[PDB]
Amino acid sequence: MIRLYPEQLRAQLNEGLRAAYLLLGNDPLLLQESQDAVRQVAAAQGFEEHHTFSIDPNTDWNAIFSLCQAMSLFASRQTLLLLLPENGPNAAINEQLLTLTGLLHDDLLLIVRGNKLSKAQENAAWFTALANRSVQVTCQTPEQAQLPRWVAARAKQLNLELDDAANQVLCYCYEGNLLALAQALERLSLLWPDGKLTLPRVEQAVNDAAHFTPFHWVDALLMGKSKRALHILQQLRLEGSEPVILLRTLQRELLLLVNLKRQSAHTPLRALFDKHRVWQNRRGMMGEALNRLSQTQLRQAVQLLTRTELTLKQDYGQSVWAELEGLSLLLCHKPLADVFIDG
Amino acid sequence: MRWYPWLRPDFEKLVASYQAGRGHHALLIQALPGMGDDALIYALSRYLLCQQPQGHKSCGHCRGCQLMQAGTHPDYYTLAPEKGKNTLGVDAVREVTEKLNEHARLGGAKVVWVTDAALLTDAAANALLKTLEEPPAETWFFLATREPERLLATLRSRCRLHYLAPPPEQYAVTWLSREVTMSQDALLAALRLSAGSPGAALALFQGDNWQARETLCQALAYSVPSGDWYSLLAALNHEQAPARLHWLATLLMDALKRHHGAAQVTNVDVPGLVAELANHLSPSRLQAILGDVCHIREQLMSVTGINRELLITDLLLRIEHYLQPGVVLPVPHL
Amino acid sequence: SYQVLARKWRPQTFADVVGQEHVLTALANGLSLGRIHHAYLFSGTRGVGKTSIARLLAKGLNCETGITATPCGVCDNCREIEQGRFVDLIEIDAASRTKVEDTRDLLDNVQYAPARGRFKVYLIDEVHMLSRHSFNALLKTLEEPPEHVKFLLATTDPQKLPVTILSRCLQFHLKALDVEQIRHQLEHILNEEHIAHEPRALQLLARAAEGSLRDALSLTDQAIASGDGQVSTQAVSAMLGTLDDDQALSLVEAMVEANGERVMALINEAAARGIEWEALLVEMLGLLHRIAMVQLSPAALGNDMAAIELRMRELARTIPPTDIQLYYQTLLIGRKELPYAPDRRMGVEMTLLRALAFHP
Amino acid sequence: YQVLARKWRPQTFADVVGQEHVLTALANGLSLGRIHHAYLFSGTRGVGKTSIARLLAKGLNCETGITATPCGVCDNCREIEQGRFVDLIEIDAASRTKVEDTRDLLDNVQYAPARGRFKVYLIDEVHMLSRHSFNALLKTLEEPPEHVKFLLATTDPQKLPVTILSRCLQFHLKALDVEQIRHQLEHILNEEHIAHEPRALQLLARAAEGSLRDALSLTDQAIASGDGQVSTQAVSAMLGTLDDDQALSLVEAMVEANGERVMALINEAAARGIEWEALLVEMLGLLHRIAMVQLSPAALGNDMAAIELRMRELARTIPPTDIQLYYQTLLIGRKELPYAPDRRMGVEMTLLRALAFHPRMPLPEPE
Amino acid sequence: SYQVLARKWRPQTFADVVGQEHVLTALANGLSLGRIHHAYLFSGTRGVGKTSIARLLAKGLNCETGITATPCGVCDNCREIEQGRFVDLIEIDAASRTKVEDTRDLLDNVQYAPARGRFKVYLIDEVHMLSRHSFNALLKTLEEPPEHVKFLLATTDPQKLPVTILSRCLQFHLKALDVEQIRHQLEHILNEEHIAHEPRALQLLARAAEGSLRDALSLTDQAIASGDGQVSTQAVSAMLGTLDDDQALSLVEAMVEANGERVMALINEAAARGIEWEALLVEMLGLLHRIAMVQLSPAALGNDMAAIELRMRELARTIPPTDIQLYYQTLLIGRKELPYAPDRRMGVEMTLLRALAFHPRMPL
Amino acid sequence: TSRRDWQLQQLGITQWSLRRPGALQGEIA
DNA sequence: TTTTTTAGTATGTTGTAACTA
DNA sequence: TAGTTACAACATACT
Ligand SMILES: Nc1ncnc2c1ncn2[C@@H]1O[C@H](COP(=O)(O)OP(=O)(O)O)[C@@H](O)[C@H]1O
Ligand SMILES: Nc1ncnc2c1ncn2[C@@H]1O[C@H](COP(=O)(O)OP(=O)(O)O)[C@@H](O)[C@H]1O
Ligand SMILES: Nc1ncnc2c1ncn2[C@@H]1O[C@H](COP(=O)(O)OP(=O)(O)O)[C@@H](O)[C@H]1O
Ligand code: ALF
Ligand code: ALF
Ligand code: ALF
Ligand SMILES: [Mg+2]
Ligand SMILES: [Mg+2]
Ligand SMILES: [Mg+2]
Ligand SMILES: [Zn+2]
Ligand SMILES: [Zn+2]
Ligand SMILES: [Zn+2]
Ligand SMILES: [Zn+2]
């Protein structure tokens, strides 16, 4: 259960192998690369047949037991690949997994892939069973801050030269979507056998495809990055995200700012964060947001938000996206005239 | 389902029409909550289903009475919203309508009770029109509503209207004083808050609702001098917000009425709070605040799935804006 | 086998209907000439008799003697249609058959010849709420139905229908029956049933019917049931809360002078007695309209209301026409918002309080 | 006896009213021989989409040859008119929406036509097809065999996928004009040996509102009411519209603050027995027309020739602002009309409101 | 007769393909160097050349000469593929075959070696119309494909595909086919067809195409029929006018310029089309709202409305912010009062009149 | 302000004041 | 590092299990 | 002795 990174996975496999491998993450690209590497190493060691399966509450629990019993003392080298439940592991899955740990042989290998396990699930019986029999590798998608380092390292792997301008363009056009970015680098290498890529070259063969979440949109509004806020909304609209989800996510943060701003007049702001259990990393954005915004702007934002909610619920209007764009610009400190607000 | 003394006269009149064999297949009974309209309908349905009636009262020993007491009768249908749903759908109505067309299982009459026709959806109401207009032989419909105006016009034209009047105030207050132990001022305030409907006032006292009202008054007492109306969010944000908004509206009206000069006031138990409202607010502001409080209450009850905290938070912030000098006020529209 | 008046007195012949002369004349001419159309659409307010006319039309088409505008009412086809168990007359409750699959099954049925009658009428009622797919299915067959099929449609809100379906059928718009027509019909029905009645009682019922004869019969049954088997002015007045002599006049006079104490006392006394709050507003509106007419011309006021002639004329000379409009507008808003108020009394108090602020 | 719309159909390209641009394109294509394999017809109701498409099928499969003027006498022509031609396959997309039906259709295109030169598939109300149905047709529609043509008719082409549109030639019909509708009605009635009057036909054409099926339906209703005659009196009563002279006279009285005349007109209107909603609508319509004329002299149409000079003088005299006040006042009255105790009371009070707030001659205000 | 322009002028070589440099260049390098993947995905707008490129790639791999970026186009294999009667090339219409029952039969014969070709290429059109089971069957056979088969995927909706299939194939995203490129191809086709044309006619058709070359050919064929064997600017301009649907943007431009005659002409033609007047006001409100936001920030306008980006930008620069607010407010009032107007047509006209002249008088 | 416009404001009727007389083409007077 | 969702009614496609011609 | 009907899961459109 030694947490590592996919880059170190190849070195770890070369040094030696184990009965089980448990890699958790939410990045499809990293999971596929790790799965291929493990499969390649297993094939080299002499494995001839491999198995794939999925684990979830919908899957029959007795079926998992039969798969565990399928292992035999005298059998060829086999590999079994499993997938964690979409929602997450539960007590029954723990019983099935710990049963598998008892039924382990060198011939059979255990591979499970899925989302990161919550701290509550860390203390599960099955996890403790494979404390030493398995290794752990995180496969979380790098954030925008850490993205450029990953791109440069990946480019160096394919012996390609990327300028600073080219690196920024790739991150901007493929933020949160590594699979497209990985293939984008491959296509550029085919186009230019020289191996050196500049700003004019990359721009020709780069399209727009990125994945965002409502939390990113809220974060942009607090910081004040108007360009990102509009860009995120456009991507979310193209994807087909439900407007109601965006309203609720913004509601909790907006209401918190109103409460903090109103009651911070006569008390230090540090105490307010402590009693509201505000995350440490977010203290910086909250503090600057309150100073930039004013009470009048907050009231207008609440009024605009309320009208948008009413229109969606009863009027069934399709202009909800237009209202969101107006609200985003309002929170970016740039003045917005009336008539658009409060109807 | 408690039978109340004042239902004695109305019940006798209705039974006579059915006992004479000249009843109306559709009956609409309107009454305020807590007036025991369900009990009146329940008694009528029990009499109709009885196979060997004994005057007005049911025998209580025939097969029909035994099945009715057990809670299952082949020819007794009920239409009510689901446990988590606040409205009655069209699938249920079509289910009952199809079953009515078939021959009676027990060989007697068939009775359908609608718990609240005000909760019917537009699709549900229309599906009920054709069957309600020309029902088959020996079929009786009973409906209960709080306000027939909201009911569909075509549907309302099918049924015979019957109105239950609340008893006189002096009779009501005496009845409450016997049921519970409270001062006269408290009894009058509860009765007037419930629109003079006994039993509804009893519900306020028997439950914990009265304590919530006291908290609201104390919070409102502190907000008016300082003007920090935003502090009232804690006392108003609750699953029973429509009830508490009604209480707040009543306080505003009493203060406004006192400003013009009047004798009767709904809130008689707390003269101090209404006095503060009149002194620190002008009549124009009170009317503006009262108008939106009623409007927001209607949206909260009418719109399904509407968030509660956001609406109330906007209300308090909006009200604080009005109190500032040089701010226009809303006007009724059409 | 007792049945209410609204169900017992359904018309069985064209001559038995009330009003709608233009609709009957057009239908009678078409049958006589032979200019028979495929699809007919009847629209109007509730209780006007769209279903009654449509059912009568079906009887004439399939009558044994021939296609005539005066059904005999004695032949086998006529009686069965009256009972409602005629094989060829297919009646569809569109309110409960919104599903498209039901419509598709219906279309496949029309290909077959009629059993006994020479026409196969498809009477569709409450057709204003079929699913969009159901409407589009009817378009192709409705445009060019087979020789031996007819379509009769009835609706109350034709605005919801698609424009395409309307263009394929003849539209007959029915008007609300007049007060005199309603009153005459009520007197005729009561006389045939041997039930006592009074002149003013019928006038009140007809006035409250608001042009719907279905509603008039419903009120008549309610009065009879609670009127001890007879219709009397005192019984009807108690049925629907009606102000007696000057309940509205006193209230408006206090409102105009902006006297808070008088208005609240009058409302409190009225509440204790018990009256219809909506009726109070209607009468107050009527007085304001009459006062406005007097200002336009002193002769507008009728001679019947001579008991309070002096008081009303004094108001007309004292209040400018503009202020009368404000009071009239405010009371209309109160009536609009009365059903949505927390309490009916509470809504009225809000309406009166708003009007008291107009006075300087 | 037979319905006019069903009895009278275009059996030749010369019998269609309007839509000249579409006919010109079709005639040129057949003559030159540049025949496509996918046609899409769009427009409002009763414009002639099905009639035009049916005519096109007649030309392609005519015995003489591919011509833009079908003979109308050969076996193929007459059978298509009767709608029982083997090689003319007409599909009701409204009643056949499931993809299973669509796949059944695609399994028959391969077989050669029985007797006709081409196997023409005419799909009506194609916008009702399911999403999967569109994609099933998508591949075959691009490259059909040599002996199949697809004709599509839809009232709302916006529902179709973008891909389907690019694979076919799209012709958008236009609503017929008042003069075109009037001329057609004159021809039909004259051929039917039915008397008529010039004013009655104008009213019917105006009420048609850019459709020809509507006009024929109204004509059938009018004939029945008039016992074989189409008179202006019968049509006016049927449409429930009073002559513009009465409505204009009432407006003229209102602007001059002649309340007594206004009351007299209302009493006469009550005796006439016309819905009070109609009076407000017509008064609003005239006021709107005056504003349009005041904007540009050419706004006024040819239909209102009888009262052309009466409206022109009103526009010159009344300032634009006064027209707005009168127009808006009636709109508010129309909103509150349902809530008034009676229709007469609502309309009468609305007019008194205008007189009370007259811009130049308000009612006398007492001390 | 005379075939159709779309069917007749199918591309037959990598040189005939218009644009798409970033796709053809990559394919040519891959085939020449021998680095060939097992799965290819093509995505782009409708009628942009996804199927045409796929067939060319298949012909190059299976050509007699070898794996060459430029197929000879003369050997037996090349002609059979073009005619669509080549055994080793299997073309499947996924739209018409969605159930997994048919998919299994197709995938059973993947193990068998090609009869007469180096590779057995499976071409799947509209692959986004496959059921859940079909994707599972396709994924199963695609995880471990034989070295002697290839899979070419073409679709316009890559989102619907499962992420598992996307991660196991190289995807090329075809770009919109410019404007001038469409014009050049039309000029080449017309003169090769001996058809008269004018510079104005081609430019109008190119803009109406909106990035799709198939649309241009369909419009060009329609224009020729209307022009009676010729493509004249008069005939083309009339045809496009009959198909115009940009009334709402035209109204805003006329409204700002204060041209009563222009506004009425737009309304008259709009009525002839049969537009819903309620819809017209809503879309006009959206345009006014969009223009206001563009003034607040230049980035408020996205790529969704690139067809009219230039016109929208011009309005923002010239019109002061106050005028936009006044026009937007007036239309809001008009929409509320539309139901009670004497007619929907009259309601829109009156509201537009109040937009040209007159302004509301607000309280205080 | 005046009583006329205030009463109209309470009555729910807006007043339109001409802004671009050049737009109108006629003897508006 | 951890947070996200209005509700009702109607239509269409694919896959699996139980009961009847 | 094998097919049809009914039920479950997933996706889309309009109010
Ligand atoms: N024109 C009429 N003449 C005679 N009776 C009428 C008329 N209109 C309505 N009624 C009465 O009202 C009752 C219901 O009318 P109905 O046919 O249901 O009209 P609708 O279709 O509008 O509901 C009938 O039983 C009939 O007695
Ligand atoms: N251009 C036209 N010329 C002659 N008659 C027409 C024309 N358009 C419509 N009609 C008449 O309208 C009737 C219905 O037309 P229809 O075929 O339904 O058109 P659509 O398919 O557009 O609804 C036909 O009987 C026809 O006589
Ligand atoms: N890049 C291109 N170069 C030349 N012609 C093209 C191009 N893209 C599309 N076309 C034209 O579009 C027509 C149909 O293309 P199609 O195979 O439908 O492409 P898609 O599969 O993208 O819809 C062809 O006749 C072709 O001439
Ligand atoms: F017209 Al009805 F019930 F009023 F059918
Ligand atoms: F048959 Al249509 F518009 F009614 F084509
Ligand atoms: F976009 Al296509 F065939 F229409 F690939
Ligand atoms: Mg009816
Ligand atoms: Mg048609
Ligand atoms: Mg293609
Ligand atoms: Zn009993
Ligand atoms: Zn008979
Ligand atoms: Zn011929
Ligand atoms: Zn070759």
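Sequence positions for chain D are given in Swiss-Prot numbering; the residues included correspond to 3-369, in order.
Structure determined by electron microscopy, 2.8 Å.
Using N, Cα and C of the backbone, Cβ positions are placed for all residues, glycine too.
Per Swiss-Prot, the features are:
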type: BINDING; residues: D:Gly45, D:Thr46, D:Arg47, D:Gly48, D:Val49, D:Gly50, D:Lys51, D:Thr52; note: ATP binding site
type: BINDING; residues: D:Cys64, D:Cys73, D:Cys76, D:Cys79; note: Zn(2+) binding site
type: MUTAGEN; residues: D:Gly118 to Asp; note: In dnaX2016(Ts); present in both isoforms, unable to grow at 42 degrees Celsius
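Candidate recorded positions: D:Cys64, D:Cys73, D:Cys79, D:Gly118. Nearest to D:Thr52 (ATP binding site) by Cα distance: D:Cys79.
Checked against D:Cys73 (Zn(2+) binding site), the recorded positions D:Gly45, D:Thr46, D:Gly50, D:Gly118 differ in C-alpha distance, with D:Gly118 being the nearest. Take the CB of D:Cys64 (Zn(2+) binding site) and look out to 10 A: across all protein chains shown you find 22 other CB atoms. Mapped onto three states, the DSSP output places D:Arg47 (ATP binding site) in coil. Those recorded positions from the list D:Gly45, D:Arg47, D:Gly48, D:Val49, D:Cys79, D:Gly118 that have a Cβ under 8 Å from chain C Cβ atoms: D:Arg47, D:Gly48. Other residues of the same chain near the ATP site, with their Cβ within 8 Å of the Cβ centroid of D:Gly45, D:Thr46, D:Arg47, D:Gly48, D:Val49, D:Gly50, D:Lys51, D:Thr52, are D:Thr157, D:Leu175, D:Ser213, D:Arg215. Here D:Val49 (ATP binding site) is positioned 27 angstrom away from D:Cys76 (Zn(2+) binding site), judged by their C-alpha atoms.
Ranking the binding-site residues D:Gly48, D:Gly50 by how many other Cβ atoms lie within 10 angstroms of each Cβ puts D:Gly50 at the bottom.
Same-chain residues at least 6 positions away in sequence with a Cβ under 8 Å from that of D:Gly118 (mutagenesis position) are, in sequence order, D:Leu62, D:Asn63, D:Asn78, D:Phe87, D:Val88, D:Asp89, D:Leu90. Sequence-distant neighbours of D:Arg47 (ATP binding site) (same chain, 6+ apart, CB under 8 A from its CB) are D:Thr157, D:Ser213, D:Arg215, D:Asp216. In terms of C-alpha distance, the listed binding-site residues D:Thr46, D:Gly48, D:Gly50 place D:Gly50 closest to D:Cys79 (Zn(2+) binding site). Long-range C-beta contacts of D:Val49 (ATP binding site), restricted to its own chain and to partners at least six residues apart, with a cutoff below 8 Å, comprise D:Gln21, D:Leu175, D:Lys176, D:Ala177, D:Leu178, D:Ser213, D:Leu214.
Rounded to a whole number, the distance between the Cα atoms of D:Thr46 (ATP binding site) and D:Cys64 (Zn(2+) binding site) is 29 Å.
According to its DSSP assignment, D:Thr52 (ATP binding site) is helical.
Neighbouring residues of the recorded Zn(2+) site, listed in sequence order and excluding D:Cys64, D:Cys73, D:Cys76, D:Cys79, comprise D:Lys60, D:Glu65, D:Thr66, D:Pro72, D:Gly74, D:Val75, D:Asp77, D:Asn78, D:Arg80 (Cβ within 8 Å of the Cβ centroid). With the fewest other Cβ atoms inside 10 Å of its Cβ, the least crowded of the binding-site residues D:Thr46, D:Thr52 in this structure is D:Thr52.
Around the Cβ of D:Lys51 (ATP binding site), the same chain contributes D:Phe43, D:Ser44, D:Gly45, D:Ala155, D:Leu175, each under 8 angstroms and 6 or more positions distant in sequence.
All protein chains shown were included, and the count of other CB atoms within 10 Å of the CB of D:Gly45 (ATP binding site) stands at 25. Counting other Cβ atoms within 10 Å of each Cβ, the binding-site residues D:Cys76, D:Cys79 show the lowest value at D:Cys76. D:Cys79 (Zn(2+) binding site) falls within a helix when secondary structure is assigned with DSSP.
In sequence order, the binding-site residues from D:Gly45, D:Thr46, D:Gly50, D:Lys51, D:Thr52, D:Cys73 that place a Cβ under 8 angstroms from a chain E Cβ are D:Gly45, D:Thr46. The 10 Å shell around the Cβ of D:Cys73 (Zn(2+) binding site) contains 15 further Cβ atoms across the protein chains shown. Only D:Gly48, D:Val49, of the recorded positions D:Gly48, D:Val49, D:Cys64, D:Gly118, place a Cβ under 6 Å from an atom of ligand 2.
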